[PDB]
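Below: one structure, written as structure tokens.
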Amino acid sequence: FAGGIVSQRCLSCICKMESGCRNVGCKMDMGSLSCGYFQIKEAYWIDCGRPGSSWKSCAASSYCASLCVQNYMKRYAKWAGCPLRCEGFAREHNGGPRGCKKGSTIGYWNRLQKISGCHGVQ
Amino acid sequence: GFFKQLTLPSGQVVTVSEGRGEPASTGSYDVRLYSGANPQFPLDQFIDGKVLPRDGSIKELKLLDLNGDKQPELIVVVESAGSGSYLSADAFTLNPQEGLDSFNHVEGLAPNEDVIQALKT
Ligand SMILES: [Mg+2]
């Protein structure tokens, strides 16, 4: 995956959590599309610096999508008071810029760590 | 950036806007209430406005009576930018007699959960 402040193992675990780490295309929930390996929505892509040619094309690339995640965490995680390890980054990914401070992402983190090889992932 | 104008059954008019220059995933929005007295120029008579945080992007506006006074409250629904797509919402009372005031807030709701039910429970 793309390098940056998020570790490779953490990115793998988030990828497995979101899609079983596959390019699953774009899926609709509530009239809103979420796309690809990391299930990135348009707002997320815009804020992660619009890497690649477009949101949907970036989301379908393991590299571009993970670069987007790296850029998103670089932009938001520290400043939200998140721990700079996977617990923080996973919860930001699931919950937005303050996800690591919201109860709504606790189950996501608890469950992500049940994926084989992801317990206590940093 | 999100902008929408709605006419209330009373004739008052409301606009809802995301904050200018802000990111997509987080920031603020404002609600502005106008008398709507002159229908040719419905934003000419400002009454009051409020600025609130938004945890995501504004997804939709609803006008529904939540308190049972047979007038609609405004509900602003916001969708988290994270993969979980969690919903939050603020409800506002708005009428000629009292003006514009917040009525309730919910957050961390699953994507397909009924926001209105949550605001009433
Ligand atoms: Mg009412």
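Per the header of the entry, the method used was X-ray crystallography, 1.2 Å.
Each residue, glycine too, has its Cβ placed from N, Cα and C.
In Swiss-Prot this protein carries:
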ACT_SITE  A:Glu18  active site, proton donor
ACT_SITE  A:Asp29  active site, nucleophile
BINDING   A:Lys41, A:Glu42, A:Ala43, A:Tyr44, A:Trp45, A:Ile46, A:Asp47, A:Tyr72, A:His93, A:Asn94, A:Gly95, A:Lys102  substrate binding site
DOMAIN    A:3-118  domain 'I-type lysozyme'
VARIANT   A:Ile5 to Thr  In isozyme B
In chain order, residues whose C-beta lies under 8 angstroms from the C-beta of A:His93 (substrate binding site), counting only those at least six residues away in the same chain, are A:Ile14, A:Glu18, A:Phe38, A:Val69, A:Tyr72, A:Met73, A:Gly99
Among the recorded positions A:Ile5, A:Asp47, A:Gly95, the ones with a Cβ under 8 Å from any Cβ of chain B are A:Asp47, A:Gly95
The record lists A:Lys41, A:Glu42, A:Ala43, A:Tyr44, A:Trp45, A:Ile46, A:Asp47, A:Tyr72, A:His93, A:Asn94, A:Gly95, A:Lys102 as binding substrate. What's the largest Cα to Cα distance among them, in Å, rounded to a whole number?
22
Cβ neighbour count within 10 Å of A:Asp47 (substrate binding site)
21
Simplified to three states, DSSP reports A:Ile5 (variant position) as coil
Enter the number of other CB atoms within 10 angstroms of the CB of A:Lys41 (substrate binding site).
26
From the recorded positions A:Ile5, A:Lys41, A:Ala43, A:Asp47, pick the residue whose C-alpha lies nearest to the C-alpha of the residue listed as 'active site, nucleophile'.
A:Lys41
Determine the Cβ neighbour count for A:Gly95 (substrate binding site): the number of other Cβ atoms within 10 Å of its Cβ.
29
CB neighbours within 10 A of A:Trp45 (substrate binding site), counting all protein chains shown, number 26
Among the recorded positions A:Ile5, A:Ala43, which residue has its Cβ surrounded by the fewest other Cβ atoms within 10 Å?
A:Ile5
